[PDB]
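Quick notes on the structure that follows.
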Amino acid sequence: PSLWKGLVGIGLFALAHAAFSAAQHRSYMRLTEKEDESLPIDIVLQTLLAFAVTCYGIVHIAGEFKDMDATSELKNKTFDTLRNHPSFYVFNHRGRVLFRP
Amino acid sequence: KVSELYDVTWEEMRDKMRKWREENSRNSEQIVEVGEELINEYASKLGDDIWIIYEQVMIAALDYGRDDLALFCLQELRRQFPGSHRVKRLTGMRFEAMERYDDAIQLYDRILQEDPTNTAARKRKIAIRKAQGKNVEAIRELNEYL
Amino acid sequence: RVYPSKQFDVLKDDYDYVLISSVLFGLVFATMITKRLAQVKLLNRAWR
Amino acid sequence: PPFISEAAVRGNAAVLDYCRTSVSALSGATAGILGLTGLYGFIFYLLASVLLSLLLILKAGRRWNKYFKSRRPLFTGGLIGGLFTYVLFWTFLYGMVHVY
Amino acid sequence: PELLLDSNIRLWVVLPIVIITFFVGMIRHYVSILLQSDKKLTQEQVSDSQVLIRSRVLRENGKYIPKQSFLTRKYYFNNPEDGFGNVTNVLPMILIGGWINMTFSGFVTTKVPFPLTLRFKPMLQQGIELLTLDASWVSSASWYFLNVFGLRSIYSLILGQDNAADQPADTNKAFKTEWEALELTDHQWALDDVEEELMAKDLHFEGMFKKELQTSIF
């Protein structure tokens, strides 16, 4: 139902938070002038999890497939609705008499 | 009808009306019942979906022998769209639903004079011919139109 | 202090924030108005 | 099938394009965030693509022959524009984060 | 890395380019929709087009009717009948590019994350005046053009169908062409052995009496 929208929103928010955290960590590291290139593992895990969750959630809202067989939706069509022509309607019948003559 | 023998939202009613529109069903009573409520109690909820519902409900009410709702819908449609050609067709159908054929004929002739490549006016003239039992003339006019 | 290559590293001191904000707001307003006009034109063309 | 309807195939193509574009953009964004660079990062992109295809199978399930003639469009469909969007978002986010 | 950049340039030069190009594309799409065209056709044109479509449909699907009717229609159509706007689409792109080059060029914008060769350098560094700088660093105009080129899929996704971006003659001739094309078509009935195909297996009466008969609306 509508839970997939919440799931994808949560995933996007988590990805944005991970981005902000990585940027802040890089800005702090450039101050201390340390050439160790220390990337925390928790940030990588968080961003990978958020990306996976977001992709899984967004794959379920793109829509639904439909059969390509042209004779698939006419299995339930009946001749009652096929003989009605809206352009040639005429209002001269007993329906007027029955209801408030 | 909501909380009245049924429990459906306005979206469900809109979807049911759309489905009834896709396949040419002619159950006028149910269409009128749903449509009058949708027009009255949920007019503001529908942003731009009320004009096609107006047309459908007007046609159903004309089929149901209830002209007050038809006149109300026709007035609303004419106020919204001034000088349109579909509204003139609806007015002609309302005229011919009351056994006033000369006015409908002159209205359709005026429509054809304003626009020569219009199709609905010819079909309505053929319907007027058919309504009087003149089968041969209707067949000839339909053959010419085809 | 001297800059041989016209100081390609630091933003110029004569940046006009107000003009940027004005042009952004104008773009947004024009987008909204054009969207409304296009929608109304399509609706009116549908109903002849 | 002797008779084919164009509307269904065009709708399926639209759904596939939507999925491909969105997943390519998201993969580019996360690759930029991770700070990967060079051909190494390219590998990630391919991996992401594979993941997408796998999910499509779970979306198609069995009786996939009703929706598509073959799985080849489902696997190798749209690997040109997706790469461009991927590299664009990669550059954008890498400049936004690791630079400055 | 090699260079140290001011965060203010990132905050105030990068995002506005993207916002401007996005909304310019949206405005271009909406304006193009607003004054797309207004075309009118006379009755003879549409009548002849419908006749041509009918003839084409006959040629394509005459294999589903009895041969006598097909040849009766083929006797017809042979004796009696066949024989008796952009300025705003492109110019604003160049104008906006020039305006952006005028009011924004002069500093390093960003860097691509993959190595390149010297061939890339003349394209990505229009504004700067350095000589030995690497080709990965880009100027503002190159970033603007890259952003412009990398939004076709986004426009196709967030907006209906595809827009907001750059990329009969003679009735008698058509009549003669259709007359020549139809003359070499022959009837091939597709119902010769339908009965034998039907008789091969039992009818598929499975999954038809599920659910329940509908009682009322909803």
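To match Swiss-Prot, the residue numbers of chain E are left as they are there, and the shown ones run 4-87, 113-195, 211-261.
If you check the header, you will see the structure was determined by electron microscopy, 3.4 Å.
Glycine too: its Cβ is placed from the backbone N, Cα and C atoms.
These features come from Swiss-Prot:
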- E:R31 to A or E: No effect on EMC assembly but decreased membrane insertion of hydrophobic transmembrane helices-containing proteins by the EMC (MUTAGEN)
- E:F173 to A: No effect on EMC assembly and no effect on membrane insertion of hydrophobic transmembrane helices-containing proteins by the EMC (MUTAGEN)
- E:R180 to A or E: No effect on EMC assembly but decreased membrane insertion of hydrophobic transmembrane helices-containing proteins by the EMC (MUTAGEN)
- E:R180 to K: No effect on EMC assembly and no effect on membrane insertion of hydrophobic transmembrane helices-containing proteins by the EMC (MUTAGEN)
When C-beta separations to chain D are restricted to under 8 angstroms, which of the mutagenesis positions E:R31, E:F173, E:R180 qualify? E:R180
Neighbouring C-beta atoms (10 Å sphere around the C-beta of E:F173 (mutagenesis position)): 18
Among the mutagenesis positions E:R31, E:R180, which residue has the largest number of other Cβ atoms within 10 Å of its own Cβ? E:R31
Can you tell me how far the Cα of E:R180 (mutagenesis position) sits from the Cα of E:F173 (mutagenesis position), in Å? 13
Distance check, please: Cα of E:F173 (mutagenesis position) against Cα of E:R31 (mutagenesis position), rounded to an integer number of angstrom. 16
